[PDB]
Amino acid sequence: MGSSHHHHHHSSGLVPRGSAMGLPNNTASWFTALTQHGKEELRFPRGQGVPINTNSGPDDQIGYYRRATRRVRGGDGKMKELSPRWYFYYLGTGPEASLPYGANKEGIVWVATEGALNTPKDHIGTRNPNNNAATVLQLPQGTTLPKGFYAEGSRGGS
């Protein structure tokens, strides 16, 4: 004490203890999710498949969407059940780029750009409450939605 103060090192608990993280360190969701209400699953039409994106893949605009199902306790003990939606998961090389690139699944919809070249560029998908909101995808002119699907959302008004 007095002069030269060291970090928070009481020197009582040797054990590291990461406050039981088990959650996204600093990544919430730097993007939106296509809410599917129809009777089908996500699967953007031909042409591109994946939104315009921002910088989650220079020459490797590939990836997939993970069907996210959130629940909300409406009223006093009610269940509204948040509108089902799939969150975008950019993919290329710089970032994870570990997956098999097209690992077909049940609640997962894979999609690759018109010929992924594979390039370095990782620095997204981390909407840490302090950095910035989510760029939220924006399908090009076409790339419409399947049977009865609702675009990412894009809340009109930040």
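Heads up, residue numbers simply count up from 1 along the chain you see.
According to its header, this structure was worked out by solution NMR.
The backbone N, Cα and C atoms fix where each Cβ goes, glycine too.
According to Swiss-Prot, the domain 'CoV N NTD' annotation covers 26-153. Under natural variants, Swiss-Prot gives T27 to I (Swiss-Prot position 50) with this note: In strain: Isolate Frankfurt 1 and Isolate FRA. Look at Swiss-Prot and you will find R70, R85, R127 tagged as RNA binding site, backed by similarity to another entry. Per Swiss-Prot, natural variant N131 to Y (Swiss-Prot position 154) is noted as: In strain: Isolate BJ03.
Spatially close to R85 (RNA binding site) yet at least six residues away along the chain are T32, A33, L34, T35, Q36, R67, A68, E152, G153, judged by Cβ distances under 8 angstroms. When the binding-site residues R70, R127 are compared by the number of other CB atoms within 10 angstroms of each CB, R70 has the fewest. Sequence-distant contacts of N131 (variant position), defined by Cβ-Cβ distance under 8 angstroms and a gap of at least six in the same chain, are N26. Within 8 A of the CB centroid of the RNA site residues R70, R85, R127, the other residues of that chain are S29, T32, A33, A68, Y87.
Cβ-based neighbour count (10 Å, all protein chains) for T27 (variant position) stands at 13. Using DSSP to sort the residues of the domain 'CoV N NTD' (26-153) gives these counts of helix, strand and coil: 0 helix, 24 strand, 104 coil. Rounded to a whole value, the Cα-Cα separation of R70 (RNA binding site) and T27 (variant position) is 17 Å. Distance from the CA of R127 (RNA binding site) to the CA of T27 (variant position) is 5 Å. Considering only the residues assigned to RNA binding, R70, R85, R127, the longest pairwise Cα distance works out to 18 Å.
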